[PDB]
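Scroll down for the structure; my scribbles are underneath it.
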Amino acid sequence: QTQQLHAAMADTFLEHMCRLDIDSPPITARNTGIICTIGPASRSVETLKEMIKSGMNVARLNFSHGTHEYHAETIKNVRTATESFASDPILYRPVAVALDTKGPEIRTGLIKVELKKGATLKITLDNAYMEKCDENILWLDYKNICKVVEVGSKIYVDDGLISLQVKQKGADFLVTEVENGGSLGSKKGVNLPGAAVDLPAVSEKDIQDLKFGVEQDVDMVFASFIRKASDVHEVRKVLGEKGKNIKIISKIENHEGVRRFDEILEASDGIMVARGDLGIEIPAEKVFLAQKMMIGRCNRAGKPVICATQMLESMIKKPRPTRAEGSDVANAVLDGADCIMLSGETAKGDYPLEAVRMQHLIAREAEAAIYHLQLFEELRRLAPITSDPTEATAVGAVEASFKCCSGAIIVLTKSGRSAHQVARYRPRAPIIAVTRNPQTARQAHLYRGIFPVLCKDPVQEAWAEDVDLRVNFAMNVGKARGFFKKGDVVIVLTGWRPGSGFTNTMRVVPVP
Amino acid sequence: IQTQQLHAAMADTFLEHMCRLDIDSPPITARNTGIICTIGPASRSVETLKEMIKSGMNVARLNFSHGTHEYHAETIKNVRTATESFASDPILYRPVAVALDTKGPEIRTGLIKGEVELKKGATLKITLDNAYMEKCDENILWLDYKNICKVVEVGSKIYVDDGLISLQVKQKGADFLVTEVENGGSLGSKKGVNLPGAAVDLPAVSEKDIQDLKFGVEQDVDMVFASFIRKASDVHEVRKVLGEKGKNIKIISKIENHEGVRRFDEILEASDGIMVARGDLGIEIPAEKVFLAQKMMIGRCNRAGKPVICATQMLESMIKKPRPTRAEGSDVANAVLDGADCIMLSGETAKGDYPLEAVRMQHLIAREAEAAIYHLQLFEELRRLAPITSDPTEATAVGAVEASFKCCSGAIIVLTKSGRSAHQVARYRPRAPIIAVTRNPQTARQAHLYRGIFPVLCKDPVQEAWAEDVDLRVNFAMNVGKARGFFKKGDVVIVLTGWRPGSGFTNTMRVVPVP
Amino acid sequence: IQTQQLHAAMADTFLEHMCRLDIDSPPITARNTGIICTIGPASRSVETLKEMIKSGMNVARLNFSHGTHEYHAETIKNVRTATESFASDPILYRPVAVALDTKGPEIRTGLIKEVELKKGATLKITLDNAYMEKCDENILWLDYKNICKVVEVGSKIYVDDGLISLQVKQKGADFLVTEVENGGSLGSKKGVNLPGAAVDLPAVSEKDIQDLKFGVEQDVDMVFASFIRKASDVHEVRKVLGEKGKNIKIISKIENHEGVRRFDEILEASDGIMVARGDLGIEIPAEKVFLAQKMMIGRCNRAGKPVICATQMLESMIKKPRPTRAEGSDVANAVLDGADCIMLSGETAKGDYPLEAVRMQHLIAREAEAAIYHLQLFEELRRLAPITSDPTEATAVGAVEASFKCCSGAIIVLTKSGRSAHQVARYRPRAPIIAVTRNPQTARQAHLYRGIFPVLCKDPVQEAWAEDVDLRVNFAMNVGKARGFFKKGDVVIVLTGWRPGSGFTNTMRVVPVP
Ligand SMILES: O=P(O)(O)OC[C@H]1O[C@](O)(COP(=O)(O)O)[C@@H](O)[C@@H]1O
Ligand SMILES: O=P(O)(O)OC[C@H]1O[C@](O)(COP(=O)(O)O)[C@@H](O)[C@@H]1O
Ligand SMILES: O=P(O)(O)OC[C@H]1O[C@](O)(COP(=O)(O)O)[C@@H](O)[C@@H]1O
Ligand SMILES: O=C([O-])C(=O)[O-]
Ligand SMILES: O=C([O-])C(=O)[O-]
Ligand SMILES: O=C([O-])C(=O)[O-]
Ligand SMILES: [K+]
Ligand SMILES: [K+]
Ligand SMILES: [Mg+2]
Ligand SMILES: [Mg+2]
Ligand SMILES: [Mg+2]
């Protein structure tokens, strides 16, 4: 029994669970993409190389902190570490760069502090106190707060750990009662659930950052606090035609984003289940519901989805994660998430590498436990009857791959989409996407199962032989990575002519 | 609005699928189930034999329990004359197989003394005395089976003429038997006799059977329907007689008795296909049990990828009437819904008053039945029970069929020499017709045994560049498709080829628009 | 090893289920599908009519397109004489329903001057009543006096079970000139069918009203209403049956294109449906019948209402003691489709082998019932069942579920109107439903539903209602033992109510047999 072969042959979901075996080793290929946030603990080229070794697929820059040149330097360090392996196209791994926006977030000022259950707290908009915060007065970013808050509303501060109830309202001040204490630091996040904030989804600073990313030639944008389709369209407009290829991933962080989800998903390249803010904005017991709902609909719609925030919190201070954290990652993968994300764990943690290694390990185990019979089956029934060659070839390829127990599905692609279409049907076997486009190579990490492979060889002449060469390139990468051996059987997808959108050929071929 | 039960096939449950079946939903012009017609007095003329091909006959059956070698030699000639009369156009031409159905170990009566009527109660004597072999009446009756008195019993039931006459043995003699008529009816000349629950010792392949098989090999037949097969060793005997000169001739075992049903897995395994011979079976085992046997055998053949023919009395009524009974229409439909590769007419086309109308009716019902097939559940269950194999051809076939459901394709075009590339696509039961393009005339004719395979014979000379030779055969299929109304210009199609010439290199699937 | 296809029903897939079907696995002695026999010259005698009950006839059909009112009045008397001849023993006694099948809006020819028709030779059709008994190869008379208004130059006219076909060449005022398209010999008073032509004959005619009112008086159990085409036609039958016969079940017969199309409309207004294949097979194309049949049986199963598969199930046996392979196959499939009842017409009305025909239906239905994939069936019937807060329904589903679990020999159900039993039936248990009632009419009507064994209690109403219940439960218990449905040690499901009167069933008990 390899990678839960006996588990996947079961008739029922329950019999499948019962047959799950801890002593059944997974395949060396790991399908779920890993996204790491880069900060003080992971910024050095030296450790940044080791994160790629450990399995980081995408690098996140959080734009709610740091200056433009702080990030410009981070990107440089990432590309230095990444291209340090470029001297060997076979073992080399593309690494994407992601810009996560600040967005319409509310922050406190600087502390001059411990708060007590009962003791009152005044909230001012007076900029004279913006660096003089204590147990009596507190300053905020949101200068229009007094228009949307209420006598009796709950205000949450610092990851929703401090809660306050508004007793009295003023013109530019609010009198609150501390409902649960804890200590208050500098520049902390503020939430207002059940209160319709009027801050724009794309602000002035947001426009600056997006235009900056376009120039830094980023791969994707994680747009914070998206609440409707019109907000997604605004991000597109700002990115413009110069960055029209940059992927837009909408972050669902609030009640409205959950509710107008179908509206949003439709207008976006992908979705991130931003659990941090979401866990404050809606009740904490409801998050798993939202998470599973969104991952399912993304799976149904073939668009990428990232499970994010607090997946391994413990590891910010500890070398081993809690049982619940290990359980959380596994389930996120079993839910069908394309990518999983580390934040604090890799930005400011004491154990950034161990945290990444742990994500690889769990995702690989979780991928084996996937009931591929029922999954692929249900994904067919819900797939549309289409007369598009590419789609038909993709379904057929995945189907063939389950039948001949193949080691990989090799796919030649320019824009990435040929590979995207194979991925949405979730084969067991890894999809090796061979492209010459460096950007689509990096972007391919958003999709579950896609192993992007960048070809550096010059364009041969006879297009037939040029194809063959790229196919053999994939073949060598496969052998070297231990995805398959010599005698093994493999699926190869090509097109009848050059250019995007002509994939129509599936071949079953033994390995050289 | 809603073609070939598209709304019916999209249902979640088998019951919801039945409820959504709509009489006003027209089927596709392609009909997948093969039709096999028995040729006799009513269908022997080249002239009417042409019209049977027009109507949809795919295979011609010669029943070798009647007629002389040269009677059949002439029938075959007439068949090939009618078939090649369309050969002047490779696009509209249809290959037609020839089948030899053996006499086998059957028991017959003698001739009625110069129609005798039998009465419930009146006794009847059965003699082996060859002096009475042409002097049969209500008192004496002669038989073929000279070893009958060794396997029959005082109290055994003997059935005569399609099991319509029944007799109980009262006394046993050395060469005679005294019986009591249990239900009457009139007795004719040379009628079939059945002995259920009595182990007959007649050989499966007799001397006459060997003569007929060797004759078929020489007449270059396509398939053998072997009567009264009871075990694997009987199948192996047919192989041996057919020899190396006729090693390509398909062996279809006919299940006609209790033992054949029981050692079925043993038999199917050793045979190229199976025929559910309902006529004799319905006498040999209880009539209420036939449907069980039928459904069991069709399912196991579907599981095993081997062809299966539902046979005998599918449209009896039409021997004398232009319209079939409601039960007969229902029977054909169910046979197809059960998953039968071919359906067969016997008396209906051999000696009937309406041979053509009988064939037209089979086409019509089979086409309607094929639309009503719950393809979601069928294909699905055929995957789960398909073996995990590292054979390129098989993987390409499954993927092709899968792709065809996805892009709603009009056909799956398959280049094949031996037929097997096409066989492997057929066992997964696509909606779309499989157009099998071959140069081998024999595999073209044999391809009719498999559900969904449209054999197409290429007469063009071998082009040079093998690449272009392939392209030409692919375009040949394309033209046949357009002309037959299987697909139009803009339509999407699946094409299966190999990486090099020779059998067993199919590994390439292409999704291609039609010229 | 393996009783009534136990190994076949344990399969994971429909295909694996087919493969595991075994001819050497004997069925249970209980047979669930109801048998309906048409009574005529061959089966009219009290003496043979007793033997039909012995063989398994559950309902008796009277075809009202032939015979006079007193012909039928006599037939009914003979049926009730044969039936009550077993009444001297309540345990072995079997209730037998009486059914009135209407004539309806049918078209007939006149009397022959038999005459032979030839492909090509022309034929004139007259409405002139002077020729109504002078029919030959040149002239032919008809019932439908408004025919010339709905037929066309080029229309096809079918005569005698759709075996003769004619094409209209010229149209007149009261005549039609046709060309014979396929011959055959023409007899007296034969059925005529006009497909694709909208006939304006009323669904319930004057004669139909007379027959319905006659049935009400003869205290019939059900009405098979011919040529129903819309819900308004069903409502007309109700009105005529009135309040004096409001308990008489209305089974609509689907015989034409319009009836198929407005089926949901019809089924919804009717107590049940009959797939009248004879006329339907002429009215719509013969290749399309199986589709219609399977569609209608499925929808009736979904809707919990009875459905009868009818006409030409065993034609061969009108003249032969053994049926054709196709006929044996047809019956089986009709049962496998989920039909509540199967019907013999010519086979028992005018056949040479009425008894052998009934015995054959028993035998096939019993084999077919064993082959039923009960896992998938019951399962799909739950998913499509409505979430209801009705006690009776909940108790029925739970009972059937319990019966699959404890491999029970029966489900015993006390019922007055029959409905408690109807609700258990629609979920299709393996085990036979023994419905114990005192109402003689609901006992006879219970035969319309698959699986229901109606049992009539003749004992006087005991006093303590608790003991009165117990007695009826023990009555069922004795009937079960005597019929060989179960033994002493066996386990059984019992359904009762908390108080007397209809619609209080809410109690399910699992009980060993005395
Ligand atoms: O970007 P897409 O839509 O995946 O297109 C993939 C294309 O790549 C090919 O494999 C060849 O690519 P090139 O044109 O770059 O040589 C085509 O056959 C196919 O149409
Ligand atoms: O059904 P078969 O006998 O395996 O035929 C499949 C063969 O057809 C082909 O497409 C053409 O074969 P030939 O060139 O020998 O005619 C081969 O590539 C492939 O091996
Ligand atoms: O099917 P119905 O007409 O609702 O009959 C069920 C009724 O029969 C009983 O089992 C017996 O009551 P009766 O004595 O009135 O017949 C009741 O408990 C129950 O309400
Ligand atoms: O921004 C995030 O990652 C969040 O809110 O979880
Ligand atoms: O062999 C046959 O076809 C039969 O017995 O019916
Ligand atoms: O009347 C009928 O029963 C029919 O037409 O089938
Ligand atoms: K024969
Ligand atoms: K009638
Ligand atoms: Mg956030
Ligand atoms: Mg035979
Ligand atoms: Mg009728």
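Using the numbering of Swiss-Prot, the residues shown for chain C are 13-125, 131-531, in order.
Header says: X-ray crystallography, 2.9 Å.
Cβ atoms here come from the backbone N, Cα and C positions, even for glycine.
As recorded in Swiss-Prot, the features of this protein are as follows:
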BINDING   C:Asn70, C:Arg106, C:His464  L-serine binding site
BINDING   C:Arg73, C:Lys270, C:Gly295, C:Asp296, C:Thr328  substrate binding site
BINDING   C:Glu272, C:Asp296  Mg(2+) binding site
BINDING   C:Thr432, C:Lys433, C:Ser434, C:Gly435, C:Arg436, C:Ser437, C:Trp482, C:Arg489, C:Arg516, C:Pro517, C:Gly518, C:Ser519, C:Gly520, C:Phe521  beta-D-fructose 1,6-bisphosphate binding site
MUTAGEN   C:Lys367 to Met  Abolishes both pyruvate kinase and protein kinase activities
MUTAGEN   C:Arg399 to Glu  Impaired homotetramerization, leading to homodimerization and subsequent activation of the protein kinase activity
MUTAGEN   C:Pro403 to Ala  Significant reduction in hydroxylation and in PKM-mediated transcriptional activity of HIF1A; when associated with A-408
MUTAGEN   C:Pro408 to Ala  Significant reduction in hydroxylation and in PKM-mediated transcriptional activity of HIF1A; when associated with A-403
MUTAGEN   C:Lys433 to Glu  Abolished interaction with phosphorylated CTNNB1. Impaired phosphorylation of histone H3
MUTAGEN   C:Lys433 to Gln  Mimics acetylation, promoting homodimerization and activation of the protein kinase activity
MUTAGEN   C:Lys433 to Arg  Abolished acetylation by EP300. Abolished deacetylation by SIRT6
MUTAGEN   C:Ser437 to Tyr  Unable to bind FBP but still activated by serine
MUTAGEN   C:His464 to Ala  Abolishes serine binding and allosteric activation
Least Cβ-crowded entry, counting other Cβ within 10 Å, from the recorded positions listed as C:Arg106, C:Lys270, C:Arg399, C:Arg436, C:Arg516: C:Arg516
C:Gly518 (beta-D-fructose 1,6-bisphosphate binding site) to C:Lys433 (mutagenesis position) - Cα separation in whole Å: 8
Tertiary neighbours of C:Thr432 (beta-D-fructose 1,6-bisphosphate binding site) (same chain, Cβ under 8 Å, six or more apart): C:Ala438, C:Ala452, C:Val453, C:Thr454, C:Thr459, C:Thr522
Distance from C:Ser437 (mutagenesis position) back to C:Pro403 (mutagenesis position), taken between C-alpha atoms, in Å: 17
Between C:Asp296 (substrate binding site) and C:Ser437 (mutagenesis position): CA-CA distance (Å): 35
Those binding-site residues listed as C:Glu272, C:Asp296, and which of them has the most Cβ atoms within 10 Å of its own Cβ: C:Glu272
Whole-number Å value for how far C:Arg516 (beta-D-fructose 1,6-bisphosphate binding site) lies from C:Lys270 (substrate binding site) (Cα to Cα): 38
C:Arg516 (beta-D-fructose 1,6-bisphosphate binding site) in three-state DSSP notation: coil
C:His464 (mutagenesis position) CB neighbourhood, other CB atoms within 10 A: 26
Of C:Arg73, C:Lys367, C:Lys433 (the recorded positions), the residue whose Cβ has the fewest other Cβ atoms within 10 Å: C:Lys367
Entries of C:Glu272, C:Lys367, C:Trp482, C:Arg516, C:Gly520 which, being recorded positions, have CA atoms within 10 angstroms of C:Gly295 (substrate binding site): C:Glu272
Cβ-based neighbourhood (8 Å from the centroid) of the substrate site, residues C:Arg73, C:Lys270, C:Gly295, C:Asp296, C:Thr328 excluded: C:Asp113, C:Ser243, C:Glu272, C:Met291, C:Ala293, C:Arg294, C:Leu297, C:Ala327, C:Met360, C:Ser362
Spatial separation of C:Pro408 (mutagenesis position) from C:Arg73 (substrate binding site) - C-alpha basis, Å: 35
Beyond the site residues C:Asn70, C:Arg106, C:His464: chain residues whose C-beta lies within 8 Å of the centroid, for L-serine: C:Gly46, C:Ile47, C:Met69, C:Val71, C:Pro107, C:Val108, C:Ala109, C:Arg461, C:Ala463, C:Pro471
Pairwise CA distance, C:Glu272 (Mg(2+) binding site) versus C:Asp296 (substrate binding site), rounded so that it is a whole Å: 5
Between C:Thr328 (substrate binding site) and C:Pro408 (mutagenesis position): CA-CA distance (Å): 39
